[PDB]
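Some notes on the structure that comes next.
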Number of protein chains: 2
Amino acid sequence: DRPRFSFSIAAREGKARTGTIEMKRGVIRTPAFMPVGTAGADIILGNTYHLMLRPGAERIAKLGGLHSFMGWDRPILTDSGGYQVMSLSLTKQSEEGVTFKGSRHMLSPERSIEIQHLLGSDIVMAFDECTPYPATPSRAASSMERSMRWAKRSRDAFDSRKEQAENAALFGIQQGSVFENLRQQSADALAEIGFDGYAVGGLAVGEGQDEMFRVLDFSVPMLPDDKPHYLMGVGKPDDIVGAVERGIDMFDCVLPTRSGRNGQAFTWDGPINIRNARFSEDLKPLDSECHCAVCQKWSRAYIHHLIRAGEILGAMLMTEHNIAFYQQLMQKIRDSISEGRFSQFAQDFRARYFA
Amino acid sequence: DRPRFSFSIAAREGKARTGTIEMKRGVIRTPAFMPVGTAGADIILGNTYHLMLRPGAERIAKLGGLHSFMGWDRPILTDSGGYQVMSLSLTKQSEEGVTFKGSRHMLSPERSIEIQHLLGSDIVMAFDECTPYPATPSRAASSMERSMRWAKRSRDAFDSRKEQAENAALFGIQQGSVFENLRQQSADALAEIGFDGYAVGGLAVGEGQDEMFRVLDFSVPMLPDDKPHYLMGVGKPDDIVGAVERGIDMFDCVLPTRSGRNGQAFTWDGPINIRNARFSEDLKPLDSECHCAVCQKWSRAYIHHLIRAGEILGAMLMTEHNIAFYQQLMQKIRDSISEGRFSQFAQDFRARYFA
Ligand SMILES: Cc1ccc(CCc2c3nc[nH]c3cc3c(=O)[nH]c(N)nc23)cc1
Ligand SMILES: Cc1ccc(CCc2c3nc[nH]c3cc3c(=O)[nH]c(N)nc23)cc1
Ligand SMILES: [Zn+2]
Ligand SMILES: [Zn+2]
């Protein structure tokens, strides 16, 4: 029987590492990409913010939990909901939590953990504040300090629910904006509380890749080495490669699905916009090396035709290819680290992706 | 090696029959449902009118023909294009053909057959005029007479193209609106020319089921018994069952795909609108007996959730289920005719579908 949670590192190269997370519902190979569930992957993302509202967490629990609801019996990660509340909802912030608007709702550390319990997710995120960017040192500090108080409240709420404490895992989220001293204080606070994994929050908020990598350079080494590192909200293939080079083990990102519904396909030679007329007679698959079922069977010209015609089949094929591309990217990353040639892979990847 | 075209009737019950069409690219079991290709089926529909315009028939031929383009190596049926021109395009009609509007286009019997040749379809429809409904006897007669002149021109154009004459099949289309004498004259004209199959045109144009069935009652027996009978544009499951009872062998219909993108699922207990709140907690599959992969795996509640959330996955699952339902309907029809219990099947089908 697999454990509740066990992270093992099988190989390293520089700051990069590759290994596995064992959980009751399955093994997660790292570095991992975690696609949205409503879009092969070892874990998918649930959408706490949406599910809170439709049908409601209680209702999901009445229907048997998210695994039964979605027909997915493997691990599920849920975010804590405040990021989405603050980006999508009127909002009122206080030390207790956030209220937002049919009727009004409060979201607190305790309520966030309970919602994630009712959904039945396997990896639960602490309830944090994603500090807006840019932020002054004072505002970034005040925000991070609140998030750390909230992290302790999240820990206690999780531990109070036996079914959750015994079968799920809890990740703490580091904040501190772009400031090294605050990132250190946040890492220290999270390690004192103790979590199963550690996320780097507060990035992919408009800072750009150079700045993101700069913050990762000093921030990831502050986290416990023997625990998984999750960079929230990232990203493009080139962001993933550089974040793995800096010690990240887990990724989520809307882009594969967003791109698949909006005409963009990822390839080893960079993204392409399949609606462009240059693809109307292109008999090659979306990508020349991709092993996915779309590229085994259909051409750029046909997918172009479907998308231009407004056919649902087109977006479905684009999305299948994109998620498959991301999983091939992660497999190549894992294999290259395990083989000690990840540094060469990253250089080769970049030379070709940007050519 | 299969023949170019061979229709064999294996069993009959009343006017209903079941059998096979053999063509070079495959066997078609009848009665057959023929789904749109861009949406198991033995033949799919190409969209002549759309393909004429984007990318153009020449361009499709340059890309290797529709089979290669779509990745479908089995039979393809194409319509002749005038129905769609007259419903979707400014139009100018003459004895030569129809002109319509970027720039202008003409469609004639000769051009329609050439377009269908360039597309490479296996079953080619004659270029006809679908008479509007209602029509006076005089207008219905004038229109039908033009269609029969056009049917002869279609026959001659098809026969002039060796690759087409030797590898494809040509169907003539009966017109005559709702008038028995004109339907007879049209059938007589088509049989004198000689076709591989015979379609009943000019229905599913707003006449309603009672009137459609009334016209089928006298029209289908006018066609050669030993050739397939294709009712164009039909229809709902109950239309299909009644048309088979009246001697129809082949069906096309937008409904499965249109419905799948618009929240409607077909079930043995009738259509359901999955967006309705009554399905938000319904743990049953879309249909309790359906063998399709959607109903094996997911609930009404989950598909409702996806559609209400605007997720592409939802429409895809609805469409897969709907096309699968139609193929199960046709399999049950074929089996019940072969077993001599089709009359009982139709009564049982109706009692339940409308309960
Ligand atoms: C469905 C879904 C997908 C992804 C996410 C992650 C959302 C996300 C961020 N996205 C971009 N930058 C982000 C930063 C944070 C952050 O600091 N905290 C949290 N809790 N989430 C973040 C949430 C929900
Ligand atoms: C993609 C596609 C699907 C289906 C069709 C069939 C379109 C269709 C009719 N649809 C409803 N009633 C119809 C009558 C006729 C008719 O009399 N003639 C022709 N040529 N087509 C018909 C054409 C193209
Ligand atoms: Zn692919
Ligand atoms: Zn089904």
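Residue numbering for chain A follows Swiss-Prot, covering 10-48, 63-112, 114-125, 130-383 in order.
The backbone N, Cα and C atoms fix where each Cβ goes, and this holds for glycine too.
As annotated by Swiss-Prot, active site, proton acceptor applies to A:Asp102. Per Swiss-Prot, the feature active site, nucleophile maps to A:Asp280. If you look up Swiss-Prot, you'll see A:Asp102, A:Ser103, A:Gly104, A:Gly105, A:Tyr106, A:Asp156, A:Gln203, A:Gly230 marked as substrate binding site. Positions annotated as Zn(2+) binding site by Swiss-Prot, on the basis of experimental evidence: A:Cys318, A:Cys320, A:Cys323, A:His349. One entry in Swiss-Prot concerns the mutagenesis experiment A:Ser103 to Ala. Its note says: Strongly reduces activity. The mutagenesis experiment A:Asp156 to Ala is recorded by Swiss-Prot, whose note states: Abolishes catalytic activity. Looking at Swiss-Prot, you'll find the mutagenesis A:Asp280 to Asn noted as follows: Abolishes catalytic activity.
Nearest neighbour of A:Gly104 (substrate binding site) by Cα distance, taken over the recorded positions A:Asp280, A:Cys318, A:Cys320, A:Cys323: A:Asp280. In this structure the C-alpha atoms belonging to A:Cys320 (Zn(2+) binding site) and A:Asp280 (mutagenesis position) are separated by 20 Å. Ranking the recorded positions A:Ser103, A:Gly105, A:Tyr106, A:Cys318 by how many other Cβ atoms lie within 10 angstroms of each Cβ puts A:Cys318 at the bottom.
Sequence-ordered, the extra residues of this chain that approach the Zn(2+) site, with Cβ no more than 8 Å from the Cβ center of A:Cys318, A:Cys320, A:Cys323, A:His349, are A:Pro313, A:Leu314, A:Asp315, A:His319, A:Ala321, A:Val322, A:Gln324, A:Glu348, A:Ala352, A:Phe353. For A:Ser103 (mutagenesis position), the nearest neighbour among the listed recorded positions (A:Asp156, A:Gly230, A:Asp280, A:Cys318, A:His349), judged by C-alpha distance, is A:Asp156.
Here the Cα atom of A:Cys318 (Zn(2+) binding site) is found 34 Å from that of A:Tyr106 (substrate binding site).
When the Cα of A:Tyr106 (substrate binding site) is compared against those of the recorded positions A:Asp156, A:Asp280, A:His349, the shortest separation belongs to A:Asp156. Within 10 Å (C-alpha to C-alpha) of A:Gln203 (substrate binding site) lie the following recorded positions from A:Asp102, A:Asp156, A:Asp280, A:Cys323, A:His349: A:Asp156. Take A:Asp102, A:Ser103, A:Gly104, A:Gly105, A:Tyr106, A:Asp156, A:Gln203, A:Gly230, the residues named in the record as contacts for substrate: the widest Cα to Cα gap among them comes to 16 Å. Here the Cβ of A:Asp280 (mutagenesis position) has 23 other Cβ atoms within 10 Å, regardless of which shown protein chain they belong to. Cβ contacts within 10 Å of A:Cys320 (Zn(2+) binding site), excluding its own Cβ and spanning all protein chains shown: 19. Shown are the binding-site residues A:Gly104, A:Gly230; the one with the most C-beta atoms within 10 angstroms of its own C-beta is A:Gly230. A:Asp280 (mutagenesis position) carries a strand DSSP state (E or B). Checked against ligand 1, the binding-site residues A:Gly104, A:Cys318, A:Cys320, A:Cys323, A:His349 give no residue with a Cβ less than 6 Å away from one of its atoms. Two residues, A:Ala48 and A:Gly63, bracket 14 residues absent from the model, and the distance between their Cα atoms is 13 angstrom.
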